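Undergrad: This is the structure I want to talk about, given as structure tokens.
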Amino acid sequence: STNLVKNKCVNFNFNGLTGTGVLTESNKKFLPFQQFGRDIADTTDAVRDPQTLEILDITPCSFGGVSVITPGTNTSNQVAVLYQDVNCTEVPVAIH
Amino acid sequence: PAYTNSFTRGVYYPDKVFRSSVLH
Amino acid sequence: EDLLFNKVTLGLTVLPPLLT
Amino acid sequence: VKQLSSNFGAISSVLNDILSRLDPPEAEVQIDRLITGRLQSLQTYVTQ
Ligand SMILES: *[C@@H]1O[C@H](CO)[C@@H](O)[C@H](O)[C@H]1NC(C)=O
Ligand SMILES: *[C@@H]1O[C@H](CO)[C@@H](O)[C@H](O)[C@H]1NC(C)=O
């Protein structure tokens, strides 16, 4: 299957992995016989594709909590919405 | 039979996993 | 304060403090 | 997080194996026990 990197979060299976992360270009030094790397807590952060020495980072898809600002019911009925802790170029692609 | 002591030779990469600047 | 600030070296989220 | 990785009594730790790679009903039983364990871990963290 063709490889789409950084286009969007995409669940995947390179060789025997759960995946479910967005992919990005990495520059970490990496030994030849090695296959993938776990940063901390045995969580896999970087993997290497068989088609090249190209290594790929893995980042979880963004999530957060939505909060509502309000000046009180009796005064007015406007509100404001704050999507916490997230770069917001994906706000229209929020399911909840 | 001319016994000898192996000081610090006999270690090998247990897995093809990449780990950087950590103690495991 | 500068010296004190350098000496101290350090589904989950971390909220930011309200006063910088 | 370490507690997340452990299996708490089951054939496997990760959910998807128990789900797809066994029949639905007794997979549900294994799921039930694994859920009880993870809930206990969250309990102790909050109380501390
Ligand atoms: C609306 O409610 C706030 C407190 O809930 C109160 O201080 C204010 O006086 C109210 N507005 C009016 C017009 O009474
Ligand atoms: C957020 O995403 C946009 C995508 O166009 C990117 O340009 C920007 O650098 C990202 N981060 C910031 C600083 O907003």
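Here chain D follows Swiss-Prot for its numbers: 963-1010, in order, are the residues you see.
Looks like electron microscopy, 3.6 Å, at least that's what the header says.
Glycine is treated like the rest: Cβ placed from N, Cα and C.
So Swiss-Prot says this about it:
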| type | residues | note |
| --- | --- | --- |
| VARIANT | D:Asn969 to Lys | In strain: Omicron/BA.1, Omicron/BA.2, Omicron/BA.2.12.1, Omicron/BA.2.75, Omicron/BA.4, Omicron/BA.5, Omicron/BQ.1.1, Omicron/XBB.1.5, Omicron/EG.5.1 |
| VARIANT | D:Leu981 to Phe | In strain: Omicron/BA.1 |
| VARIANT | D:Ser982 to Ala | In strain: Alpha/B.1.1.7 |
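Distances, neighbours, how buried they are, the whole picture for these features please.
TA: Following the DSSP three-state reduction, the secondary structure of D:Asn969 (variant position) is coil.
Under the three-state DSSP scheme, D:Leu981 (variant position) falls in the helix class.
Residues within less than 8 Å, Cβ to Cβ, of D:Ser982 (variant position) and separated from it by at least 6 positions along the same chain comprise none.
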Undergrad: Report, as a single number, how many Cβ atoms besides its own are within 10 Å of the Cβ of D:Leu981 (variant position).
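TA: Around D:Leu981 (variant position), other Cβ atoms within 10 Å: 13.
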Undergrad: I want to check the contact list for D:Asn969 (variant position): same chain, sequence separation of six or more, C-beta distance under 8 angstroms. What comes out?
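TA: In sequence order, the residues whose Cβ lies under 8 Å from that of D:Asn969 (variant position) (at least 6 apart) are D:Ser975, D:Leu996.
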